[PDB]
Amino acid sequence: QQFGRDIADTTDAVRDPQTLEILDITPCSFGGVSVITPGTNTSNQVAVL
Amino acid sequence: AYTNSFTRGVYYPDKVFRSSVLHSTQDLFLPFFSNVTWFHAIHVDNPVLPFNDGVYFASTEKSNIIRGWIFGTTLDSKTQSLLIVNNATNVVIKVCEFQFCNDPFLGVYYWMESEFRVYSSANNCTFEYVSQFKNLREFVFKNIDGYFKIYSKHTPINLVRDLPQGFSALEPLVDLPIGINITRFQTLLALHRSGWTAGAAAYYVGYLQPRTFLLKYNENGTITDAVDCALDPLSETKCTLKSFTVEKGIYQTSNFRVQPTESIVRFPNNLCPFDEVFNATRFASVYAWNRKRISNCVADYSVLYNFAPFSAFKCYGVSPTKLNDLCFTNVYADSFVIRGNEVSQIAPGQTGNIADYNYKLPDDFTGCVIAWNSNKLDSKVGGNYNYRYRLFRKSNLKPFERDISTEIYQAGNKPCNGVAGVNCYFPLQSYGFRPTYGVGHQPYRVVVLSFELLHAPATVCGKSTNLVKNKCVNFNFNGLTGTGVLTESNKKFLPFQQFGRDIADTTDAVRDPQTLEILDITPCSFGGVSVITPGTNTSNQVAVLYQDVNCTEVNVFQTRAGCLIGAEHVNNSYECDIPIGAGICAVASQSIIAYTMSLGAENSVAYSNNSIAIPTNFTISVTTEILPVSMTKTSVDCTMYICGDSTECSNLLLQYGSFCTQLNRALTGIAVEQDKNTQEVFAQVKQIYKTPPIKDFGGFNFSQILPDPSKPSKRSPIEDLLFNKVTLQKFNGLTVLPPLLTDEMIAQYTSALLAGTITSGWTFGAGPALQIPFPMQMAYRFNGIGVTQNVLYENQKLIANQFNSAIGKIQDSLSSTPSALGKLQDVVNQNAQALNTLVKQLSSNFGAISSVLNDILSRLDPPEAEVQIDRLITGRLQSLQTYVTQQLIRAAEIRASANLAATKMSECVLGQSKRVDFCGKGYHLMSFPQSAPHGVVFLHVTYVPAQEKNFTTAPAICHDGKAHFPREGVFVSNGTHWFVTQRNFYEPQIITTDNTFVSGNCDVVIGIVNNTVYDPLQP
Amino acid sequence: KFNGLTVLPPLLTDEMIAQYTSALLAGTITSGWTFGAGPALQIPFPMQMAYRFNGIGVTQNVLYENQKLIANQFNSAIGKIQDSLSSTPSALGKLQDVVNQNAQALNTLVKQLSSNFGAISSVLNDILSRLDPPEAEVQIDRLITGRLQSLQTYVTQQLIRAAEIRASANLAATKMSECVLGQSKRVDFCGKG
Amino acid sequence: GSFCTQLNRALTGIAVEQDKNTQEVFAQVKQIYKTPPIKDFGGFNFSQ
Amino acid sequence: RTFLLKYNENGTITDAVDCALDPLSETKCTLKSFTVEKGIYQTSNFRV
Ligand SMILES: *[C@@H]1O[C@H](CO)[C@@H](O)[C@H](O)[C@H]1NC(C)=O
Ligand SMILES: *[C@@H]1O[C@H](CO)[C@@H](O)[C@H](O)[C@H]1NC(C)=O
Ligand SMILES: *[C@@H]1O[C@H](CO)[C@@H](O)[C@H](O)[C@H]1NC(C)=O
Ligand SMILES: *[C@@H]1O[C@H](CO)[C@@H](O)[C@H](O)[C@H]1NC(C)=O
Ligand SMILES: *[C@@H]1O[C@H](CO)[C@@H](O)[C@H](O)[C@H]1NC(C)=O
Ligand SMILES: *[C@@H]1O[C@H](CO)[C@@H](O)[C@H](O)[C@H]1NC(C)=O
Ligand SMILES: *[C@@H]1O[C@H](CO)[C@@H](O)[C@H](O)[C@H]1NC(C)=O
Ligand SMILES: *[C@@H]1O[C@H](CO)[C@@H](O)[C@H](O)[C@H]1NC(C)=O
């Protein structure tokens, strides 16, 4: 085997050349950015989730 | 001979590693249980077999008689050949031109290898490679795109002969870029010296075929099992469901349609008058060449080669055959006589006496010229002076010009006054043909065909097949091309109508040429094929249903649903277990039986005008109602999902408008709606009610529904079992927002509702929770269902025992019956399947050169790559829009279910509902809510009559002339005395004035009996 | 059903649905609501109607004193039901409407095959025959995009109509359980009055 | 891809849903009840 | 002109509607029926 696939059609692991070892490939972190705000009247101070 | 392949010939399709997943791929595979040609090396044998797509080679031996294989096209020194050999040192793969012997082999001597008789010469040697019963060798040899692949497997097995019944996946062991075609295969054997006597071994050859295989990978990645989709309907069903084990049910796997057996072409049943032209008795002189216009006719230009005799013809446009396909508005036939040596002038681009002054073709002529010697007809002894040709003219003729003037040609400056004389010449000369002239000077008749194509219908053109009836055929009626069965028709077509059209533009009928009969075109029989199976776990027996197919196309049974085979039709009816359609359902007696469904057991009630049935006894039944409340709060990112980490696709996506904002907002709306649904169904209590530490509920036991402190999640055994029964990942652009309410918090809400209903009855729903003893609350509920509270108090122990027994049984039923939580599992499965399909659609090309965006961006320049990237962008946008629409509809269904669950919690748990069957079958007593993943389970406790007794009944009692009617309940007569009892329980009481009211007299009420109404005041 | 379409027969036939309806009618006229609750208890129909009168807050005696008048009114109303159904066009429109909508959806879907969607011709065979591979594939793709969009629109509209029919069927099942299998005290759920 | 497979799956789902709708609406009786042979219903007529 | 032709069982055109003759004919053409039921029907769009 040269590279591994998940249950879905995505690559989960690869056999790294130059060392013949197994490297797990994780989709690097991403996410939505939400803003906690009490309202412009209440405060301009906000938090970022 | 031929042996059974069993389940062998499966190899790893690629170097891709898969763990615990089923993968379906279409490659060259050896079909399961196929006939494999097996040969014995010993003769009391290595024939040359073809290679075709691939070869599966099996070897059962102990002395290694099979040492090698030979592949090639001619298997000789003439062409390059592939040779794999094992000379007891290493496996040698040589692509060279070898001259193999008629029986090439490796002669082993007394043991040591001594003779190598596989080849005599090596030529060109384009490729060379060296690699370093009780046993089984399995090999798969394939040649694709110039790469030759060898898959190998060693399996020690003890068997007398034939392949073992064991599944082994063949790991690829050699992959070589050979580059040459392989059409023939020959094995190499090790000849044992005694004169040769080969060892006793079996070598098996199985040809690979294009097959679709579903392979089951394990956690290690080994292929532990496989399914051949084309082997049988059950395996095709396993392939369709993408699962090795299928549950009982109907499954549509593929479609059966009958292909047309043969093609019929129908064309109308007058010939162009070419006989009148070529075989005319007289021909014109060339100076007065004749022109015949041909039109409105069909001509056979194939036989131009024989339109006349001893002809000589040449076409300057396309071949005479192609003239037969072609059509033209007009054809012109020019004809005349000239000398043989002048025929060469009747060609484009020629000059000469004839071309210049008699008959002139254009430089761009595309027609045909035909000429034949006419000496016998046009020459005469003494001279034929009829034929003339112009010798003088002041200018050349323009193409197709004709000049028949006979003015005296004035060659000098003196006038000719209309008479021939010196330098004044008559312009025509006769050929004076005589039979004794040389062939160059003999007469030739000439026909020139020119083909005009102007702006008008082509009325001059250049097959008819026998009609077949009631057979699926591809028909061509005067250019109408279609497929279907042609049958007799009763439609009276008007004479001008050629084909009949049914509503919505369908070709229903056509009138045939040469017969004028109207034939109805019924579309060829097509229908899905459904598979009746009791489930692979129960049995591998399978029935097949062809939908909407008559039983005339390949036990059988014809139903309105179609033709069903493999199940026996049985007259007697049973309850349906598998649906087929048309009122027919189908496993019994170790076979599949098809029967008409029985709607119910017949039960006629013994109605009588004076008879009643009163329940002398009752039972408490607990039923689960499982309702989904929410779906996984999935969220997609349109920009990332459609255009992956590339600016180029992002710029183009921005040209499509606010589609990605609309889709994202729609998914956000469904996620917020899911949170609102869960909050609405569970958070119906202003306060969190806590059950008392002492479970003194008058004998009622709630241990199965009250939360268990020992468990590390405050969940009751029933909801813990529900969580354990239902069983459920990071993608690109796809995330799952967690629910606003945690499972622990939802369970706490359910526990609070359960404590509130247990302690305060329905009062906590109305307002402040007012404590009331559970037996007294049960008495109020019994009064609510029309049963006097004394009935519960007299039977409190019996009711508590029944309630505990039912509560135990319901947890047993939930733990023992699968698909009880199937409604909750279905929504989770549907969400997961939609997500899986959406991720799978990323690998769809949608007409692009490649599915992956990086490849199409890297290999193509942006001016051309933009259209391919646009095809992918539009395809992914359409796919995401479809997924969002499916999710929106599914969320609407989930919201309706959640609204129903909220209403049921408000009316069945927070209160006692008099709505029939709204909170479970029977008179509703109460309901207990239980949390479940994305759902709520309602345990409806209901009162059901158990023992029924007949009683003679009177609407009223006649006492002293007055009619008495029961204030509550009905009058009953056990046969000696009359009594008054509640309708839902048999508790007879003496007729008194306090339980009966007097109305009117006895001469108005119909069907009343006389009795004594005991007045309590009288004694 | 001539253009790749199919109409699967209903699992319950006309006669079997009629048999279910007949069983429900017999249960109501012989046991009142007791058959819906559980075992069918034989009940005199005048007495069952008397208790149904008691259920709406009218004493049982009023029915017995007026049994003949109630029976005459009930028979007259039942007779008027046939006249109302047979003499009012569009009375069955609520069912004919869905039947027509499904028929119209199928008719438009098969009429969309006659559409070109910008291709040189609607017919696939002639354009495949008269066009070379690298432009015929573009025309075929354009037709496939148009036909798939038509099929998806039809499928989505059918799904929405199926959701509407699912809601109507849920209401019908609830009405069968509350009005037919029992007596409903929620006003206007089972008719005015 | 499986666009038409999704469409066919959805249509199969709606067909099964129609079957379920009819079964839920009409099959609300465990056993088929038969009307008594004599119509002695106290003057009420159910022949229609 | 656009004409709605009524072909009988014989295929003979027994009646026709001129879709532009009058608003009633426009309604008949829009409904694709020779008889229109009582009600309001949208036939075309008026633009200046
Ligand atoms: C903000 O809060 C104040 C007081 O709580 C209220 O009057 C006002 O309507 C709110 N909204 C805005 C936009 O000021
Ligand atoms: C067609 O020609 C055949 C003989 O060639 C004749 O039998 C048949 O009647 C003709 N059909 C017509 C003229 O419709
Ligand atoms: C097969 O069904 C039987 C009962 O019919 C059950 O006991 C068994 O666990 C089932 N096995 C599987 C693998 O589903
Ligand atoms: C189906 O086939 C049977 C047997 O050949 C025949 O009797 C029957 O009429 C056929 N039905 C149709 C609709 O063709
Ligand atoms: C009523 O039925 C229950 C359960 O079948 C039984 O235990 C009880 O003894 C019965 N009571 C009478 C009075 O028949
Ligand atoms: C309720 O039933 C459970 C069954 O395990 C038992 O352990 C428990 O003691 C019972 N509770 C009462 C109050 O009897
Ligand atoms: C009927 O009831 C009376 C009074 O309770 C009783 O004496 C008699 O034995 C009962 N008869 C039968 C047949 O049950
Ligand atoms: C019931 O019908 C019978 C005839 O079968 C009659 O004799 C009796 O008086 C009737 N009783 C009532 C209560 O209507």
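What you see of chain C is 854-1046, where the numbers are those given in Swiss-Prot.
Recorded method for this deposit: electron microscopy, 5.2 Å.
Here the Cβ of each residue, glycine as well, is placed from N, Cα and C on the backbone.
According to Swiss-Prot:
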VARIANT   C:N856 to K  In strain: Omicron/BA.1
VARIANT   C:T859 to N  In strain: Lambda/C.37
VARIANT   C:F888 to L  In strain: Eta/B.1.525
VARIANT   C:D950 to N  In strain: Delta/B.1.617.2, Mu/B.1.621
VARIANT   C:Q954 to H  In strain: Omicron/BA.1, Omicron/BA.2, Omicron/BA.2.12.1, Omicron/BA.2.75, Omicron/BA.4, Omicron/BA.5, Omicron/BQ.1.1, Omicron/XBB.1.5, Omicron/EG.5.1
VARIANT   C:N969 to K  In strain: Omicron/BA.1, Omicron/BA.2, Omicron/BA.2.12.1, Omicron/BA.2.75, Omicron/BA.4, Omicron/BA.5, Omicron/BQ.1.1, Omicron/XBB.1.5, Omicron/EG.5.1
VARIANT   C:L981 to F  In strain: Omicron/BA.1
VARIANT   C:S982 to A  In strain: Alpha/B.1.1.7
VARIANT   C:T1027 to I  In strain: Gamma/P.1
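Locations of recorded Swiss-Prot features on the structure.
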residue: C:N856; record: variant position; contacts (Cβ under 8 Å, 6+ apart): C:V963, C:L966
residue: C:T859; record: variant position; contacts (Cβ under 8 Å, 6+ apart): none
residue: C:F888; record: variant position; contacts (Cβ under 8 Å, 6+ apart): C:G880, C:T881, C:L894, C:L1034
residue: C:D950; record: variant position; contacts (Cβ under 8 Å, 6+ apart): none
residue: C:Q954; record: variant position; contacts (Cβ under 8 Å, 6+ apart): C:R1014
residue: C:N969; record: variant position; contacts (Cβ under 8 Å, 6+ apart): C:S975, C:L996, C:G999
residue: C:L981; record: variant position; contacts (Cβ under 8 Å, 6+ apart): C:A989, C:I993
residue: C:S982; record: variant position; contacts (Cβ under 8 Å, 6+ apart): none
residue: C:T1027; record: variant position; contacts (Cβ under 8 Å, 6+ apart): none
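Using a Cβ-Cβ cut-off of under 8 Å to chain D, the variant positions C:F888, C:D950, C:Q954, C:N969, C:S982 reduce to C:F888. DSSP classifies C:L981 (variant position) as helix under the three-state reduction. For ligand 1, no neighbouring variant positions occur among C:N856, C:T859, C:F888, C:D950, C:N969, C:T1027, by Cβ distance under 6 Å. Chain B comes within the C-beta cut-off of under 8 angstroms for none of the variant positions C:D950, C:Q954, C:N969, C:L981.
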